[PDB]
Protein chains: 2
Amino acid sequence: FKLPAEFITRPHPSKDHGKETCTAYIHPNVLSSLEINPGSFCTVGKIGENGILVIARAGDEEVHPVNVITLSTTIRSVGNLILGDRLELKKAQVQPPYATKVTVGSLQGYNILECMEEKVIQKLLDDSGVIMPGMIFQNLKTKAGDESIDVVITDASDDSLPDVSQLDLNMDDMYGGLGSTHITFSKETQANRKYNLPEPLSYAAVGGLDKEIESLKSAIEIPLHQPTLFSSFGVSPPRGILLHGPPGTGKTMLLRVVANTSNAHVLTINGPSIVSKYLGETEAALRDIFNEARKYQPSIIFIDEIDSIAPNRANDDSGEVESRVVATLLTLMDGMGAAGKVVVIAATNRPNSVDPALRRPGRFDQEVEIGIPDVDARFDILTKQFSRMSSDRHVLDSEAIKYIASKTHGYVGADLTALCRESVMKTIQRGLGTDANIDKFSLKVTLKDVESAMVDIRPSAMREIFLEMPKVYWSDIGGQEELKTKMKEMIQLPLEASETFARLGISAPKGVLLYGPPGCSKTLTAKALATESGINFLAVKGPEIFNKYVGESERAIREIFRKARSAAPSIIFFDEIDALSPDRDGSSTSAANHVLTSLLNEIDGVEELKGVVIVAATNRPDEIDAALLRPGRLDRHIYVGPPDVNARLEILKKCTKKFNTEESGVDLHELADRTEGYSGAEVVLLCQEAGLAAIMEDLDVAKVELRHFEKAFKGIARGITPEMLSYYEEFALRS
Amino acid sequence: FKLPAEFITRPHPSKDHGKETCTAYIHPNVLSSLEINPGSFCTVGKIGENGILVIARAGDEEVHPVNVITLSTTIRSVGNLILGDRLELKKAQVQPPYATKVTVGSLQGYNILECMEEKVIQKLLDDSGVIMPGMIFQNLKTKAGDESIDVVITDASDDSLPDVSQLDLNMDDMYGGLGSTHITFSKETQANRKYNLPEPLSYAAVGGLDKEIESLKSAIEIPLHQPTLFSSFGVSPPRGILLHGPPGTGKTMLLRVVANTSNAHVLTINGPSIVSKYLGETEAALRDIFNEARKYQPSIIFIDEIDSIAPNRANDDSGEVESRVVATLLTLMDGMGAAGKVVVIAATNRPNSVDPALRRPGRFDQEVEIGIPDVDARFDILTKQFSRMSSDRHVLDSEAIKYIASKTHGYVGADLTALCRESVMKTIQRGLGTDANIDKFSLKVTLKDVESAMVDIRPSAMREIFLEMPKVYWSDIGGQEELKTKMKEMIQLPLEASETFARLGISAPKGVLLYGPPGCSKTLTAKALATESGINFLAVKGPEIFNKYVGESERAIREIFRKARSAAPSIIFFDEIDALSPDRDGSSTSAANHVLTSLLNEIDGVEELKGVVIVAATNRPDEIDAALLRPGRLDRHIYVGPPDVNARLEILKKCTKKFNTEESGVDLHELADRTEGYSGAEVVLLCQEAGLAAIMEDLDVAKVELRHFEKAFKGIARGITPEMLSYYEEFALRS
Ligand SMILES: Nc1ncnc2c1ncn2[C@@H]1O[C@H](COP(=O)(O)OP(=O)(O)OP(=O)(O)O)[C@@H](O)[C@H]1O
Ligand SMILES: Nc1ncnc2c1ncn2[C@@H]1O[C@H](COP(=O)(O)OP(=O)(O)OP(=O)(O)O)[C@@H](O)[C@H]1O
Ligand SMILES: Nc1ncnc2c1ncn2[C@@H]1O[C@H](COP(=O)(O)OP(=O)(O)O)[C@@H](O)[C@H]1O
């Protein structure tokens, strides 16, 4: 009449040896309810993963609750079982026929033990059960030397009739006291790929994320493993940790890693599955999971897609499962325990869509920010992936890895794995369709498939409000020497003399204004500074922040200011301020005035932010209001006129990188002399036109001829007039 | 067949001794239904944390109904049980093994009893129970010296095998009349933090709320304790109290403290959780709650999230749970009784979001308003927090507290608590990473972690209507003596001649206006006046009142005017009046005209605000309409022009305070003489630019040289033209 539905796993206590494989503590009523003899094998469905881990069963001592079951740490780790997964029990399969080879693998060790062995076979196969796909055991105490040693038993040779049961349980035979089947120590094989066993996630897979993953590790370590330190204080420890960022950054993998590396109980909600038609069913499920987490002292709560289950209260009054659930859960967690050891993780894609009641400092104080990987992080990810896929299947060199990382500017970490997979597909196709099913070992991995993959991937990460570490070197930029020297001076003053300024009480100007021709040297300078300084860079587009709704731009400005404040000292750059600054001449609406007063208040109004640096670039400097155009804020002004010969030569070389300079025969000096009064955008347009003319001659071309460049120069005009130069000169004279 | 659903606690009547620990006046039918011996222990589920206050059971005299149960005031105080809490009976647990040490704590006392103790052990352990966490007993009557003494039994070393029992009750075995176990009279420590017992809240915990908390105390004391006070005049006592203010200020603490300190029944609704699919079920529960509250004379009603459950009728006509619940609750509260003794507390985040039908003189006339804490209140809050934290874990001198309070101009109590929490987190992680898990007591809490915490706290309360300025004294202010006696006269007339105005009929003109070139220190003088005068101030900006929603600006203006009226005679200053005033020169929406008409009607129409003083400053006189430029309303005009020679000399002192004048070699008056066409803001800009030049010339210096000041003067223009000064003089002449 008990009718058990689901079970919860639990590690075997008391340590020592005991049984350690077939504990399977089950209430006698449940033992009789399954119509299977207790002193025999048992099966744990765990709603999937067929094979069902055939293991022997044993009785309890009347102190084991029905809802829990012990499947031993070894089996829990081998089967990729995490504390909190739903477990189901049913009848057992046929008895194991026999074992053929059973050979160790010597995980994370150099092997060659011999003396250190001391008959591992006895301590390994003496246990009842011991399923042959995988055993891992603690070092215990072997001879003199202590240390930690572990072995794995992947490799198999026997054949089992039931294809559904891939776990192929085998029996153990012995002859002795205190000889296997033709030894067991051989080779240092890794996890076998034949059975496709689930390899537990580890921190080694994630690379380039070190600082914030370490911070999260500490912030999860200090509540749970050492609660007495806080219990001495007793100041309401934090329970919620924010994990948000762009999609594809790998938050799910981080959650899996922190769940696997910790033996404590965790909760994995399915999201909308908890939502039910009944009014009180959701509350019953919430209180059930909460009291389950409270009953077992070490517990962790994982919540994903908060914006879906718990949307914003004001944004949408959908009803049913709504902010009432938020209120109930907050009230429950606000008094569930004084100190305890409980961790709640809120992993959401966009905190803005989340109810701002969730984003309260009192409860959800801890916040972790995840951004798109930079060049170093991308290189680390690629190297880790190459190490994981092993050198026997590829022939690559590290310089190609830097080249690939540099070629990927806006690529996300999720894009790299797909790029590798599609490169594998391209290599497989290029081998098959060409050589008629030749051996794939020789072809391995090359660079042409990777190049084709990055050409045809077409990522959807181009549109974004924040780009992280643009890549442009000083051998690619174009500008005048005085501007470069000045920018170096005012980037080296604050970051190297903040303490000196604090001692003198003068701080930093925190304002730079740029104005010049629309060609170049006004926008690419920000990217050059971002690449050189290695500091966080914020780019804001004028028309982008404009919205039909009035007041949205104010919220965007507040959000970007908060991001700049919370994202360490950085530099803030605006692409075009001339599209929002004019509020009188342009007869703009109240939104422009609100934006102007907001930026005026944020720059030097009743608040001072020494760490951040504000730099702006504009095309026409006159329409900016005098309130913003005041010395003290953006006081520094640079004339920065049209690019000179070497800068134009440099941008021509940059545009000629795809082509070959020596094949064309151009010395880069005649073209620079001919193109002197033009602009950088005009130079790019001329290069594009010359390339089009070259490729329309005889289809694909390996080089561009000088006649095409001459035709492009003649046909296309600069479009610039001395009037704008005189206007800039007279504006600079009055300033 | 009775099927008891839930039970509510009640203090043990008749005083005396009786049981006083194990009264347990439950109906015998419930005892028989649970299949447990009446002379055995009992437990209350109270939703979660099973094992609360294992206490022996007994029977009643068939008079007390099933719903109400009694567990005595001692157990009520021990378990922090709120009156009328929902309790679910559970089966008993096996008898306690033994008591190990037993030692008193001497709550709220200096201990050292000895002579007047007179063997409290016999009376302490003669009663059944004596639980490990503690007991609370009244002083009763022992010898002479009256007064009140209480003892708690916090510290003990009893071991219990099951971790489910959170209260681990112990048995009683002592020898006495009318040899122990290692005595019990020792130490005077507080509640043990190892067992993390829930300490009830106290009025001393909340700081900086003295006036409003005393008003709330009086408002909740008038109806209940002495209903005759209000029933003598026979005008019916109020039943509802409105609590409102910024989120996370004091509401939950007020509710919890008034619930704990009052022996009356306390009931808190679950808000939207009560709402179900059945329309009539919630309303039937509402009559059930009202009948339960009316049945017992001492009762407290707590209402939360009023806006969520009772929105504005006109704002949203959704359906289902709607104004019908408002009408039924209004009818229930209108005719519950004639005099009675019942207080209803309504804590809402937004008063305007609440349905105005609720805000009625006959129902919810009483309102409690709590603003954002000022410097003094925040300092008191921080000092109370450090007092609670105690000096055994950290050291903090008073000046650091004052500096932190001054820095945290806009922080809220929740923000301060979160900042302290993540300060402790940062200290713990820093110590761990720097010393490999060293003792945290030696490192404790310093100012560096606090500074890092306030840098990375990411404040969210900056966008607030109420703002507090930095405090500046007249010595810090450099200004001319001209008009100083005038402004002293205007500030001293309403405040120090209210009776003279009332008798003579002169009243308050309430008209002060400021004008002149930007940087003429009008805002600085207003801030200095507000700081020195020691009077309440309301910070109003130009665009701040301008709201995107139609009518929101009018509501904000009405709210700020009501706050000024109810916050004693004060001063209201507009930072930028040159935005709301212009309605004819430029194209403006009808909202600006409505605001102008409303302010014109408020300043002098129909009503006169004698107590408060209206002062404003403008950047251009043409923007002010002729309607406001009339005698009686802003008739007084203060020139407050550019600073004089002596004023600029005094200004130069403040900017040079960080530097040292002696080694500079300048006389500090010749530089001021050379700078006569500038303004105070312009002088500050010149000093800042000179400091920037000094730090950019040779980095670290201890002084600014004459050459730097000369270069700053040469490179910066005054930016002021005589024509605008002439226009200002002409405008002043005509008015
Ligand atoms: N830092 C990384 N290193 C390696 N692979 C990564 C990284 N970030 C993402 N990936 C790749 O992206 C995929 C994992 O994406 P995952 O779903 O975990 O991302 P997420 O940002 O948490 O988003 P989602 O909301 O879809 O869960 C895998 O293919 C994985 O290889
Ligand atoms: N004056 C204060 N001193 C110390 N801590 C405070 C103070 N005010 C608020 N807090 C902190 O903020 C938390 C919540 O604040 P508070 O209880 O005052 O909010 P509330 O307005 O009643 O709640 P809600 O956000 O639900 O309306 C407290 O538990 C405490 O940690
Ligand atoms: N002599 C001075 N020393 C220091 N600060 C000054 C001085 N004069 C003006 N200020 C600062 O400049 C501000 C003056 O504001 P103001 O420009 O008059 O406002 P508005 O733009 O409405 O005219 C004040 O907030 C004050 O802090």
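Shown for chain A, in order and in Swiss-Prot numbering: 28-205, 220-776.
Looks like electron microscopy, 5.9 Å, at least that's what the header says.
Cβ atoms are placed via backbone N, Cα and C, with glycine included.
Around A:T293 (ATP 1 binding site), the same-chain residues six or more apart in sequence whose CB sits under 8 Å from its CB are A:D345, A:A388, listed in sequence order. In three-state terms derived from DSSP, A:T293 (ATP 1 binding site) belongs to a helical segment. If you look up Swiss-Prot, you'll see A:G286, A:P287, A:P288, A:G289, A:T290, A:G291, A:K292, A:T293 marked as ATP 1 binding site.
The annotation ATP 2 binding site is assigned in Swiss-Prot to A:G557, A:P558, A:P559, A:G560, A:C561, A:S562, A:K563, A:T564. The Cβ of A:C561 (mutagenesis position) lies under 8 Å from the Cβ of A:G519, A:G520, A:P684, A:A688, A:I692, A:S720, A:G721, A:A722, each of these being in the same chain and 6 or more residues away along the sequence. According to its DSSP assignment, A:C561 (mutagenesis position) is coil.
For the mutagenesis result A:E346 to Q, the note given in Swiss-Prot is Reduces basal and RLP24-dependent ATPase activity. Increases interaction with RLP24. Slightly reduces RLP24 release. Does not affect composition of pre-60S ribosomal particles or growth. For A:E346 (mutagenesis position), the count of additional Cβ atoms within 10 Å of its Cβ stands at 16 [all protein chains shown].
For the mutagenesis result A:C561 to T, the note given in Swiss-Prot is In drg1-11; severe loss of ATPase activity. Severe loss of oligomerization. Resistant to diazaborine-mediated growth inhibition.
Quoted from Swiss-Prot, the note on the mutagenesis of A:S562 to G is: Increases ATPase activity. Loss of oligomerization.
According to Swiss-Prot, the mutagenesis experiment A:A569 to V carries the annotation: In drg1-3; resistant to diazaborine-mediated growth inhibition. A 10 Å cutoff on Cβ-Cβ distances gives A:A569 (mutagenesis position) a total of 21 other Cβ atoms nearby, all chains included.
Cβ neighbours of A:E617 (mutagenesis position) (same chain, under 8 Å, six or more residues apart in sequence): A:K582, A:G583, A:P584, A:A658, A:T659, A:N660. The annotation that Swiss-Prot gives for the mutagenesis experiment A:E617 to Q reads: Increases basal ATPase activity. Reduces RLP24-mediated activation. Does not affect interaction with RLP24. Prevents the release of shuttling proteins RLP24, NOG1 and MEX67 from cytoplasmic pre-60S ribosomal particles. Does not affect the interaction with pre-60S ribosomal particles.
Around the Cβ of A:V725 (mutagenesis position), a 10 Å sphere holds 16 further Cβ atoms from the protein chains shown. Recorded in Swiss-Prot as a mutagenesis result, A:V725 to L carries the remark: In drg1-4; resistant to diazaborine-mediated growth inhibition.
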Cβ neighbours within 10 Å, counted over all protein chains: which one of the binding-site residues A:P287, A:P288 has the most?
A:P287
CA-CA, which of the recorded positions A:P287, A:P288, A:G291, A:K292, A:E346 lies nearest A:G557 (ATP 2 binding site)?
A:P287
Which recorded positions of A:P288, A:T564, A:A569 contact ligand 1 in the sense of C-beta under 6 Å?
A:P288
On a C-alpha basis, identify the one among A:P287, A:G289, A:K292 that is nearest to A:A569 (mutagenesis position); the candidates are the binding-site residues.
A:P287
What same-chain residues, at least 6 away in sequence, bring their CB to under 8 Å of the CB of A:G289 (ATP 1 binding site)?
A:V453, A:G454, A:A455, A:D456, A:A502
Out of A:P558, A:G560, A:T564, A:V725, the recorded positions in the record, which is closest to A:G291 (ATP 1 binding site) when you go by Cα distance?
A:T564
Cβ-centroid neighbours of ATP 2 site A:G557, A:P558, A:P559, A:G560, A:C561, A:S562, A:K563, A:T564, 8 Å, sequence order:
A:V681, A:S720, A:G721
Specify the count of other C-beta atoms within 10 Å of the C-beta of A:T564 (ATP 2 binding site).
18
If you take the centroid of the Cβ atoms of A:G286, A:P287, A:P288, A:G289, A:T290, A:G291, A:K292, A:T293, the listed ATP 1 site, which other residues of that chain have their Cβ within 8 Å of it?
A:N390, A:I411, A:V453, A:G454, A:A455
If you draw a 10 Å sphere around the Cβ of A:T290 (ATP 1 binding site), how many other Cβ atoms fall inside it, taking every protein chain shown into account?
20
Cβ contacts of A:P559 (ATP 2 binding site) (under 8 Å, same chain, 6 or more positions away):
A:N660, A:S720, A:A722
Restricting to the same chain and to sequence separations of six or more, state which residues have a Cβ under 8 Å from that of A:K563 (ATP 2 binding site).
A:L555, A:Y556, A:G557, A:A658, A:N660, A:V681
